[PDB]
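Here the structure comes first, spelled out in structure tokens, and everything after it is commentary.
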Amino acid sequence: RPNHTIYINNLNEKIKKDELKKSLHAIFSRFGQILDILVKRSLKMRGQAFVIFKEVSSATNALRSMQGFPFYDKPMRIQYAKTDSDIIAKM
RNA sequence: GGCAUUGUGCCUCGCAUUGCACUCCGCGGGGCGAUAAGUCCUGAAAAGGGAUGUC
Ligand SMILES: Nc1ncnc2c1ncn2[C@@H]1O[C@H](CN(CCO)CC[C@H]([NH3+])C(=O)[O-])[C@@H](O)[C@H]1O
Ligand SMILES: [Mg+2]
């Protein structure tokens, strides 16, 4: 808060992992270089995603711009990740 | 290829689920080594790939 990583939820759980990942990437890539998307369809982690930006400017612009955007017929809910993703905590 | 066991992850249907991960598996049916994926394995890596037993 802020953070390199944004946590998206209220996502449409019927989307296949591999295309949700590439969809998040194609859309959020417009707000800066991206290092990873982490997506699981587990019961704990379905409906959600972590997209990890290289620079925090990117993240906060993505969080402000894309808040509530209609994505696969649901409005995205975007917060800052509560904590640093492991790949940005190694640097 | 068949069979047993099994690591690993994918798809789909019903019910359920708004859930802060990188220490990762909802329940119940159905379909999977596949040029997906993988948290499992091989390699010193970049890359690659189920495994052990048994006809
Ligand atoms: N990565 C793969 N790619 C293609 N197929 C796979 C793959 N992993 C597994 N299977 C399939 O699962 C079957 C074996 N079951 C047990 C029954 O024997 C394991 C189920 C699962 N591990 C579980 O614990 O719920 C194999 O024959 C494959 O068809
Ligand atoms: Mg099932």
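First residue shown is number 1, and so on along the chain.
According to its header, the structure was obtained by X-ray crystallography, 2.8 Å.
Quick reminder: no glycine exception, Cβ is built from N, Cα and C everywhere.
Annotated features in Swiss-Prot:
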MUTAGEN   A:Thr5 to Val (Swiss-Prot position 11)  Abolishes RNA binding
MUTAGEN   A:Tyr7 to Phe (Swiss-Prot position 13)  Substantially reduces RNA binding
MUTAGEN   A:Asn9 to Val (Swiss-Prot position 15)  Abolishes RNA binding
MUTAGEN   A:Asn10 to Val (Swiss-Prot position 16)  Substantially reduces RNA binding
MUTAGEN   A:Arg46 to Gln (Swiss-Prot position 52)  Abolishes RNA binding
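For A:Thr5 (mutagenesis position) paired with A:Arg46 (mutagenesis position), the C-alpha to C-alpha distance reads 17 Å. Rounded to a whole number, the distance between the Cα atoms of A:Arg46 (mutagenesis position) and A:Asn10 (mutagenesis position) is 9 Å. Per-site Cβ counts within 10 Å over the mutagenesis positions A:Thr5, A:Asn9 peak at A:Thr5.
Taking the C-alpha positions, the distance from A:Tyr7 (mutagenesis position) to A:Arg46 (mutagenesis position) comes to 12 Å. On the backbone, the CA of A:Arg46 (mutagenesis position) and the CA of A:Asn9 (mutagenesis position) stand 9 Å apart.
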